[PDB]
2 protein chains.
Amino acid sequence: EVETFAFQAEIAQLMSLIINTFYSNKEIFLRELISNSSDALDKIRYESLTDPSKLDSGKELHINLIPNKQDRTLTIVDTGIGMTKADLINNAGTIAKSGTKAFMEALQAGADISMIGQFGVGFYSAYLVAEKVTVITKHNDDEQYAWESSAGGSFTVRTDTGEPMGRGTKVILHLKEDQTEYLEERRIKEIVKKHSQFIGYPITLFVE
Amino acid sequence: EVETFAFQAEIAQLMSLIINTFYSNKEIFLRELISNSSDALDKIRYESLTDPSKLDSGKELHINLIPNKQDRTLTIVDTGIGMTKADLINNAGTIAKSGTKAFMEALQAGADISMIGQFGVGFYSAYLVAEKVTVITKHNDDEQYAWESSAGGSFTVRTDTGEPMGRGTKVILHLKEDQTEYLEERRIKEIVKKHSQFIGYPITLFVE
Ligand SMILES: CCCCN(C)C(=O)c1cc(-c2n[nH]c(=O)n2-c2ccccc2F)c(O)cc1O
Ligand SMILES: CCCCN(C)C(=O)c1cc(-c2n[nH]c(=O)n2-c2ccccc2F)c(O)cc1O
């Protein structure tokens, strides 16, 4: 039921850098995850133009931010196109390899960690604030999958037995003990207003 | 052979704004066209992972910048995924409508024309420097098409009888008389270094 995969050398090295480098501007993880969600929403919106049945799994195109102080998690939910099992493995493999190489070269040349998104590896900035990331995803052409990594050079993929989401992606950030500010309403509002004010989909910040 | 289409009200209004508003920072058109080319290159690179035959129409993934002082044109060529006839009409229609609305609202609120790309309508910044834009495109699933507009509320689409390009998109900017600086080698190099230094594909500036 649970499949374990080794990250390739470059991605494993990038994840180690993100976890271990001293960098105070951690708030940029939110902008990267929202940007990825917006891109997935653009994809399903575009496909629905030639094929309206693509929206049978859900018409609403939105992003939800769900803080949970009890579980110490910040969840980013979108109703985008979602990812197939192959998409998950390819995005944690071949895509993340070319992106990492180009980004790590720039960091050595004097670039900032905040430019990560320009290299297509923005998702991995989640490890600035999270000790573990769980991704639940559902694409129209596949079953619901759960991807997870606490870094450490590996990730797991399993079919998800949880509540069906219709279509889209849910990124569950298991926050580091010293990073609970990202569970606070005013702090999340501040980051969204600063970095994601022009996203073309409604962003709802859930209250506890 | 030649089909004529009316732009919808919002896009026609955006194109008029771009042509008539006083805005000195025109150089941003290049960044938007290179960004679109990079996105199309990401698309074909991703599709080729599950299907390597997608690269039968060309393996090289690059961007070429071709100035022509005689014809007063700056051409941006890419070997990206290209666009089908439907893609051309949809990108000049439904996609450009939602993007325009969101962008024009921001401009009224105090935003800058330089943020156009965040709204998915970055291509239309070409009209800051061009009096006419011709687009030649070839997608694996369709024939070679020529799209053209001098704004004025309409665009044409025809099957292209020119030289086959294999796969990708060619954007031909017919420059305004006072915008010939964008044909100069040092000026193009300056803009690419400033705004497109981290693009993940080789950018070749052709010499005359
Ligand atoms: C195992 C590594 C993957 C990490 N995750 C979850 C992400 O990057 C990520 C992906 C999507 C997504 N759904 N469908 C789709 O095409 N994308 C996508 C979007 C932008 C770049 C690439 C993408 F695949 C999302 O909505 C939200 C995300 O945070
Ligand atoms: C009639 C209006 C269209 C204007 N043009 C030519 C562009 O926007 C434009 C489009 C592509 C392209 N090829 N394939 C594909 O998917 N794209 C694409 C990329 C980014 C956003 C949307 C896209 F369709 C390109 O390589 C270069 C471009 O300058």
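Residue numbering for chain B follows Swiss-Prot; the residues present correspond to positions 16-223, in that order.
Method reported for this entry: X-ray crystallography, 1.8 Å.
Quick reminder: no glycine exception, Cβ is built from N, Cα and C everywhere.
Among the sequence features in Swiss-Prot, the mutagenesis site B:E47 to A is noted as follows: Strong ATP-binding. Strong interaction with HSF1, HIF1A, ERBB2, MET, KEAP1 and RHOBTB2. No effect on interaction with TSC1. Long-range Cβ neighbours of B:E47 (mutagenesis position) (same chain, at least 6 residues apart, Cβ-Cβ under 8 Å): B:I131, B:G132, B:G137, B:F138, B:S140, B:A141. In the three-state DSSP scheme, B:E47 (mutagenesis position) falls into the helix class.
Classification of B:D93 (mutagenesis position) by DSSP places it within a strand. For the published mutagenesis B:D93 to A, Swiss-Prot gives the following note: Impaired ATP-binding. Strong interaction with HIF1A, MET, KEAP1 and RHOBTB2. Loss of interaction with HSF1 and ERBB2. Los of interaction with TSC1.
Of all the Cβ atoms in the protein chains shown, 26 others lie within 10 Å of the Cβ of B:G97 (mutagenesis position). A mutagenesis experiment is reported in Swiss-Prot for this position, B:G97 to D, and the note states: Abolishes ATPase activity.
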